[PDB]
Each structure stands twice: as C-alpha cells, then as structure tokens.
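A short worksheet on the structure shown next.
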Amino acid sequence: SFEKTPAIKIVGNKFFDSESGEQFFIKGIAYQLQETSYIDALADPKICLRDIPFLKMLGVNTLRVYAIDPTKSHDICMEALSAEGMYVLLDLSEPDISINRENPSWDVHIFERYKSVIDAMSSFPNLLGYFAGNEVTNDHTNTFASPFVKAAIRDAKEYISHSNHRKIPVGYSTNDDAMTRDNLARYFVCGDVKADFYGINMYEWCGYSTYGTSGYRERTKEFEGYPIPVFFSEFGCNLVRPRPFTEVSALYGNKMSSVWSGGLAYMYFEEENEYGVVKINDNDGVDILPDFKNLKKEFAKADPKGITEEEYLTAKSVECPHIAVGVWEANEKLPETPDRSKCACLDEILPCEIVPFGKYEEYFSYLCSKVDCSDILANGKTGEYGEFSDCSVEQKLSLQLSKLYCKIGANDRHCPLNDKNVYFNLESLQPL
Ligand SMILES: OC[C@H]1O[C@@H](O[C@@H]2[C@@H](O)[C@H](O[C@@H]3[C@@H](O)[C@H](O[C@@H]4[C@@H](O)[C@H](O)O[C@H](CO)[C@H]4O)O[C@H](CO)[C@H]3O)O[C@H](CO)[C@H]2O)[C@H](O)[C@@H](O)[C@@H]1O
Ligand SMILES: OC[C@H]1O[C@@H](O[C@@H]2[C@@H](O)[C@H](O[C@@H]3[C@@H](O)[C@H](O)O[C@H](CO)[C@H]3O)O[C@H](CO)[C@H]2O)[C@H](O)[C@@H](O)[C@@H]1O
C-alpha cells in the first residue's frame, strides 16, 4: 500500500497532493551514505529500515537521494518510506556518470544511465521528482555546461512521457553563486525546454540569523512569480553549532510560504564534515547528534499556510539570458537527443575501435591533429554540436581512429594507434 503517499503533481509554481488538492510542502533531509563507488541505502533494507524510525522522529516527509543502483530492487525501502508518509527526490546521475562541468557532453552513455534510473524508480507513487543535474555550472567559468543539462531535462521528460510510467517531474538543483544565480534561474525556464521544478543549495542563513539579514528576504523577492516550484534542495549552514536551524521558522512562515515549496536539510549522515544529525557507530547503530533535536523541534513547529489547488487555479516564452564572454556562455540552442541506434552503428561498421575495457585526452590530441574532429565536438557556448557528438567517448574516439585508418588507406588491418584497447573490428568486413 502506498495510501499514505498519494502522488504529488505540479500546478503552476506549486506542488499539490493529487488526492486531497492541498499544497505540498517539502520538509526534507538529504539521505546518502558515502561494487559501485556510491552506496545505495535504498537497495538495502537493513540500512533504510534502521534509519526510517529516526527519520520519522525528525518529522520529514521527503528525502533527497543522490545516487541509486538501478540494477537493484527498491520496493522494500520505497514501501517502508511510503508507510511513514515519506517521498523521495532523486538525482538521475551518479559521480562516475554525470555531465562533466568542465568538458561537457550529453551522450548515449549518460542518457542510458538516466533511463535506467527512471525505469528502476518510476513505479513508486512516492517518487516526488528527478533531478537531471546538480550544480553542473557552478560559476562564471563553466556556464557552457548548462545547455547540456537542459537537453538532459528535455530528453528525460520525453523519455518519461513516451513510457508507460506516471509523469514524474524532472528538475534541476543549483548552487548559490552570486554572479551566476540570476542567469541560471532564467535559463532553466527560458525558450522551449523548461525544468519542471528548481532546487537551490541554500546556505546563506548561518547560526541565529534573520529573514532580512540572512539574505532570505532578498532571495524571496527574486523568486517571487518564478513560473515553476522552487525550494531549498539543501540548507543548513554549519558555521555555528549545534545548528539551531532557525531558518526553518522563516522558510515555512507566511512570507516565504507563498514563494518557496520548502526544503531539505543537509544531511542525515555525519561524515567527518560536521553536517550530520546522526552518526553511525562502530556497531552500525544510530547515535543521535546535538543537531537532531533542533531540526526535530523546528520541523515540528513548522506549519506552512498554503493555497489549495482549486483556489490557485482560479487565481492565475521566457527570453534566454544574452551571451557575454566570461560571464554567461550558455547558448539557447541545445545538443541533440542522444541516438543509441546511430551510435551503435559505429560499434558495428567502423574498421578501427577502442574498447571501454589520462588516456582519452592524449588520444584525442593525437587523433584530432591528424583528422578533423568537428563531428564529435560539442560547443555549449556557440551552440554547435557535431553529428556524432552524442556518441560515447569510446565511439567518438573509434570514429576518428577509423577515419585516420581510411585516410592512410593501407587496408592491412593495422589500426594506426598502438594500445591494448585498440582493435580491428572484424564485423567491419561483413557487408550489411
Ligand atoms: O568539475 C570537473 C570534474 O567533474 C567530474 O564530474 C562531476 C561529477 O563527479 C559530479 O557528480 C555529482 C556528485 O559530485 C554529487 O555529490 C553530492 C554532493 O554534490 C553533495 O554536496 O553531497 C552529496 C551527499 O554526500 C553528494 O552525493 O552527486 C551527484 C548526484 O549523484 C553527482 O552528479 O557531477 C558534476 C556535475 O555534473 C561533474 O562535473 C569529472 O568526473 C571530472 O573529470 C572533472 O574534472
Ligand atoms: O561565492 C560563491 C559561493 O556562494 C555561496 O553562496 C553564498 C553564501 O555562502 C553567502 O552566505 C553568507 C553567509 O555565509 C554569511 O555568514 O552571512 C551573509 C549575510 O549576512 C550571507 O550572505 O551569501 C552569498 C550571496 O547571497 C552566496 O553567494 C554558495 O553556497 C556556493 O555555491 C558558491 O560557490
């Protein structure tokens, strides 16, 4: 039974309980432990079942999870969360498969990761939403990554739309860099492709601050009227400890409740970073930390006054920020939808291949000085994306390798790169 967690839907710039029609406010906490590189606590009952009683004590209705393993089952933990009225916001990426902010690509390999997570998690009514990225652009030196994130939002939403699944919204989580934040917010709702919701990692309020002095009043005025639901995807500056979490009183108070859809404290687990509200001891048990009681009391007190779906309904294109060198370099034109079938054709017909099974940079420099690599380049500043720029890194390399091989024209099965990962593709010899 998922009865205690009816699906949440979006209307305008607010979330609503699809059953009751009442506005949904996130009272959340990030929940992520740190042969996958990441640990998927939601795939392991002995972990989630240990923590849910403590999560219940805190009074949260939402978790943010940054990484799941889509090859594992999640029904036990997802059902156990639902039985306690808890929802999940989930990143689609993982640390080893994410859009690289310094050298961005939107390709078949990352898109396949996104689809796998969607197919693993979409059956659960308590899946609140998916993030198609987290703090990808994080300052003025990497704004050209944002078009790739926008393409990911577009493609994730279309993949969901064309699937049998409930239409779980797809949004974005951003940092709070002063020089880029206005542009980022506009960009993710500009043109034809928009985030469904927008989360900000918000650490402006530290210690015993106030609505006016923290910056919260300024942020609230800035996001007034923003066309999609907005919330604090993280909060909980730890400058002053134990964290009193008095920001929670402001966030759910009258002024902010009309703009913000709540937020998620960072975070459940203590990881030698002084951000946890619990610490897992040597016996694998939960040791409650001084912050825990303060977060619990603040959430307990928080009673946001929202508006109902029906009354919101009877109440009611964004220009993309211009480009300026060194300041804002995210083109409105987005990379294409990665095409697994097109790219899979490279695996089959190319004479020279590099297996996935430091290296990449060196080989690109070598090959791209011998052949024209335009067809695999992706430029988020100028909005120029080569025909195979959506293929995997190895496919892109193999293409250039094969071009060089054909340019040489020796036709002797010697691929012109000495490396154990290079091979001649015998299928290339087979006529289609
Ligand atoms: O900056 C250039 C380098 O970028 C490298 O790729 C990164 C990629 O590693 C990153 O993965 C993110 C994680 O960093 C993120 O961690 C969460 C934290 O952001 C948060 O503060 O704490 C939680 C809980 O502890 C962390 O899990 O998790 C998300 C979701 O799984 C991952 O997407 O993403 C960056 C932007 O997409 C990306 O640039 C790249 O590997 C390097 O080569 C490059 O030098
Ligand atoms: O500079 C880039 C950096 O910005 C970080 O966001 C900052 C906030 O950290 C900062 O918060 C200030 C508090 O630390 C201080 O104690 O109080 C003052 C107000 O009196 C706060 O402003 O506020 C600025 C501007 O609002 C933010 O830009 C981001 O978390 C981080 O993502 C980014 O790298």
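Chain A residue numbers are taken from Swiss-Prot; in order, the displayed residues are 29-62, 76-357, 364-404, 409-483.
Including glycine, each Cβ sits where the backbone N, Cα and C put it.
Taken from Swiss-Prot, the feature active site, proton donor applies to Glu176. Within the same chain, residues at least six positions away from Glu176 (mutagenesis position) with a Cβ under 8 Å of its Cβ are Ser214, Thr215, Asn216, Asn242.
The active site, nucleophile annotation in Swiss-Prot covers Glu275. Non-local neighbourhood of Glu275 (mutagenesis position): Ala58, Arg105, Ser214, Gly240, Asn242, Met243, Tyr244, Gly304, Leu305, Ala306, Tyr307, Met308, each in the same chain, at least six residues away, with C-beta under 8 Å from its C-beta.
Look at Swiss-Prot and you will find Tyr107, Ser134, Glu135, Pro136, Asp137, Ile138, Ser139, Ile140, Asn141, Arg142, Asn175, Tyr307 tagged as (1,3-beta-D-glucosyl)n 1 binding site, backed by a curator's inference. When Cβ atoms from all protein chains are considered, those within 10 Å of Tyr307 (mutagenesis position) total 24, not counting its own.
For the recorded site, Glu176 (mutagenesis position), the DSSP three-state label reads coil. Taken from Swiss-Prot, the feature (1,3-beta-D-glucosyl)n 2 binding site applies to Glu176, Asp217, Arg222, supported by a curator's inference.
Cβ neighbours of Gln62 (mutagenesis position) (same chain, under 8 Å, six or more residues apart in sequence): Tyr79, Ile80, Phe310, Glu312. Quoting Swiss-Prot on the mutagenesis of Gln62 to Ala: Slightly reduces catalytic activity.
Within the same chain, residues at least six positions away from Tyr107 (mutagenesis position) with a Cβ under 8 Å of its Cβ are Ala58, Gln60, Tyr79, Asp132, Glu135, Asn175. The note that Swiss-Prot attaches to the published mutagenesis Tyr107 to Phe or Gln is: Slightly reduces catalytic activity.
The DSSP secondary structure for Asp132 (mutagenesis position) is strand. Looking at Swiss-Prot, the entry for mutagenesis of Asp132 to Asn says: Slightly reduces catalytic activity.
One mutagenesis experiment named in Swiss-Prot is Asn175 to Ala, and its note says Abolishes catalytic activity.
The annotation that Swiss-Prot gives for the mutagenesis experiment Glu176 to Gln reads: Abolishes catalytic activity.
Among the mutagenesis results in Swiss-Prot, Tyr244 to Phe or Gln has the note: Moderately reduces hydrolysis, and causes a 10-fold reduction in transglycosylation activity. The residue drawn here is the original one.
Mapped onto three states, the DSSP output places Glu275 (mutagenesis position) in strand. The mutagenesis experiment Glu275 to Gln is recorded by Swiss-Prot, whose note states: Abolishes catalytic activity.
One entry in Swiss-Prot concerns the mutagenesis experiment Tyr307 to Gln. Its note says: Moderately reduces catalytic activity. When secondary structure is read from DSSP and collapsed to three states, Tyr307 (mutagenesis position) falls in the coil class.
According to Swiss-Prot, the experimentally introduced change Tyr474 to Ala is described as follows: No effect. The Cβ of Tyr474 (mutagenesis position) has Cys399, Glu400, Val402, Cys466 as same-chain neighbours under 8 Å, each 6 or more residues away in sequence.
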For a quick check of understanding: given the listed (1,3-beta-D-glucosyl)n 2-binding residues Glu176, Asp217, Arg222, what is the maximum Cα-Cα distance in angstrom, as an integer? 11
Quick one: of the recorded positions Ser139, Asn141, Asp217, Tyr244, flag those whose CB is under 6 Å from ligand 2, and say none if nothing qualifies. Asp217, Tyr244
How many Å lie between the Cα of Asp137 ((1,3-beta-D-glucosyl)n 1 binding site) and the Cα of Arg222 ((1,3-beta-D-glucosyl)n 2 binding site)? 26
Provide the number of Cβ atoms within 10 Å of the Cβ of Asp132 (mutagenesis position), excluding the reference atom itself. 21
According to DSSP, does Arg222 ((1,3-beta-D-glucosyl)n 2 binding site) fall in a helix, a strand, or coil? helix
Restricting to the same chain and to sequence separations of six or more, state which residues have a Cβ under 8 Å from that of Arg222 ((1,3-beta-D-glucosyl)n 2 binding site). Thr215, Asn216, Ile241
